[PDB]
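K.L.:
One structure coming up, written as structure tokens, with questions to follow.
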Amino acid sequence: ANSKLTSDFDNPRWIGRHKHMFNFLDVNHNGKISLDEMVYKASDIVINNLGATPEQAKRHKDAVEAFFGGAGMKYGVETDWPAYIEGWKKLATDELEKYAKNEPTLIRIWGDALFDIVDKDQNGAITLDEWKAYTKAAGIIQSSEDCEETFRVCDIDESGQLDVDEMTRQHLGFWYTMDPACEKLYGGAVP
Ligand SMILES: O=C1N2C=C(c3ccc(O)cc3)NC(Cc3ccccc3)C2=N[C@@]1(Cc1ccc(I)cc1)OO
């Protein structure tokens, strides 16, 4: 493994990062969300906003299913916040265990599915314009200034693109470990 990654689950900034996303996902403020909702959102984005082919979409659907599945979410079950954060602890642990063993993470598998859609050249790397299009469709970032910040935090190549290898490392830090160097990955959009 290239980094030594450990969890920080009692940090209120980690709990609150995921609470921010819970709220963002719970668009109708039911105080619960379902797997049905999460995979609908994923496929709506990629099929109806980003031009994914049927095969590309199904590959993406499987990845998103497995991801939220790893956090304990299930079709036909309504997950509340206390269940959600408990499930996220299990997902993060499981992911850091894979990473430490140089085994592919659920977030990497999602990223490969998504980048094949979003990268016009299908080489595992995105432009700023492609990142805006995705994050704005998803709604995880709203402003162009915040998308721009992603490219500052991340280590870009001579060509000016964001490689899947680099994004994954940042994602591991941001979502799973509270690594200080990954702060502001989505700019002001997600604390
Ligand atoms: O990393 C990403 N997340 C993480 C999250 C996320 C993380 C933690 C959390 O508690 C909730 C959501 N959400 C979204 C948006 C989303 C949500 C549901 C269905 C479709 C798109 C999300 N989109 C992603 C997609 C992605 C996935 C892997 C890679 I490497 C690069 C990009 O962009 O930052």
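Start at 1 and count along the chain as shown; that gives each residue its number.
Including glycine, each Cβ sits where the backbone N, Cα and C put it.
According to Swiss-Prot, the protein carries these features:
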DOMAIN    13-48  domain 'EF-hand 1'
BINDING   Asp26, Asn28, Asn30, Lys32, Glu37  Ca(2+) 1 binding site
MUTAGEN   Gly31 to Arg (Swiss-Prot position 36)  100% activity loss
MUTAGEN   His60 to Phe (Swiss-Prot position 65)  100% activity loss
BINDING   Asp119, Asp121, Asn123, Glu130  Ca(2+) 2 binding site
MUTAGEN   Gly124 to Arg (Swiss-Prot position 129)  51% activity loss
MUTAGEN   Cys147 to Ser (Swiss-Prot position 152)  33% activity loss
MUTAGEN   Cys147 to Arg (Swiss-Prot position 152)  52% activity loss
MUTAGEN   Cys154 to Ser (Swiss-Prot position 159)  41% activity loss
BINDING   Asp155, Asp157, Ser159, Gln161, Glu166  Ca(2+) 3 binding site
VARIANT   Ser159 to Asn (Swiss-Prot position 164)  In aequorin-3
MUTAGEN   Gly160 to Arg (Swiss-Prot position 165)  No activity loss
MUTAGEN   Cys182 to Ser (Swiss-Prot position 187)  71% activity loss
K.L.:
May I have the list of same-chain residues other than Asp119, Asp121, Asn123, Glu130 whose Cβ is within 8 Å of the Cβ centroid of the recorded Ca(2+) 2 site, in sequence order?
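P.N.:
Output for this site, in sequence order: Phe115, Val118, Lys120, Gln122, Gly124, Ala125, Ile126, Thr127, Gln161.
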K.L.:
Using a 10 Å cut-off on CB atoms, tell me which of the binding-site residues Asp26, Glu130, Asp155, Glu166 is the least crowded.
P.N.:
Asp155
K.L.:
According to DSSP, does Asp155 (Ca(2+) 3 binding site) fall in a helix, a strand, or coil?
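P.N.:
Once the DSSP labels are grouped into three classes, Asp155 (Ca(2+) 3 binding site) ends up as coil.
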K.L.:
Given the recorded positions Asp26, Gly31, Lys32, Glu37, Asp121, find the one whose Cα is closest in space to the Cα of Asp157 (Ca(2+) 3 binding site).
P.N.:
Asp121
K.L.:
Applying the rule Cβ within 8 Å of the centroid of the Cβ atoms of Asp155, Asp157, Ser159, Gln161, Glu166, what extra residues of the same chain belong around the Ca(2+) 3 site?
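P.N.:
In sequence order, the nearby non-listed residues are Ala125, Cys154, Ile156, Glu158, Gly160, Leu162, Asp163.
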K.L.:
So around the Ca(2+) 1 site, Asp26, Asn28, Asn30, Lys32, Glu37 aside, which residues have their CB within 8 A of the centroid of those CB atoms?
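P.N.:
My list of surrounding residues reads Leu25, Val27, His29, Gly31, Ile33, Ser34, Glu78.
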K.L.:
List only the single closest residue to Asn30 (Ca(2+) 1 binding site), chosen from the recorded positions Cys154, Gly160, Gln161, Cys182 by CA-CA distance.
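P.N.:
The smallest Cα gap between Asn30 (Ca(2+) 1 binding site) and any of the recorded positions is with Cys182.
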K.L.:
Per 10 Å Cβ neighbour count, which of the mutagenesis positions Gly31, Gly124, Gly160 ranks highest?
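P.N.:
Result for the most crowded candidate: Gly124.
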K.L.:
Would you mind reading off the Cα separation of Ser159 (variant position) from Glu37 (Ca(2+) 1 binding site), to the nearest angstrom?
P.N.:
37
K.L.:
Between C-alpha atoms, which of these recorded positions comes nearest to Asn28 (Ca(2+) 1 binding site): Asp121, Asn123, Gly160, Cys182?
P.N.:
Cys182
K.L.:
Given the recorded positions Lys32, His60, which one is most crowded in terms of C-beta atoms within 10 angstroms?
P.N.:
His60
K.L.:
Per DSSP, to which secondary structure element type does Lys32 (Ca(2+) 1 binding site) belong, with helix, strand and coil as the options?
P.N.:
strand
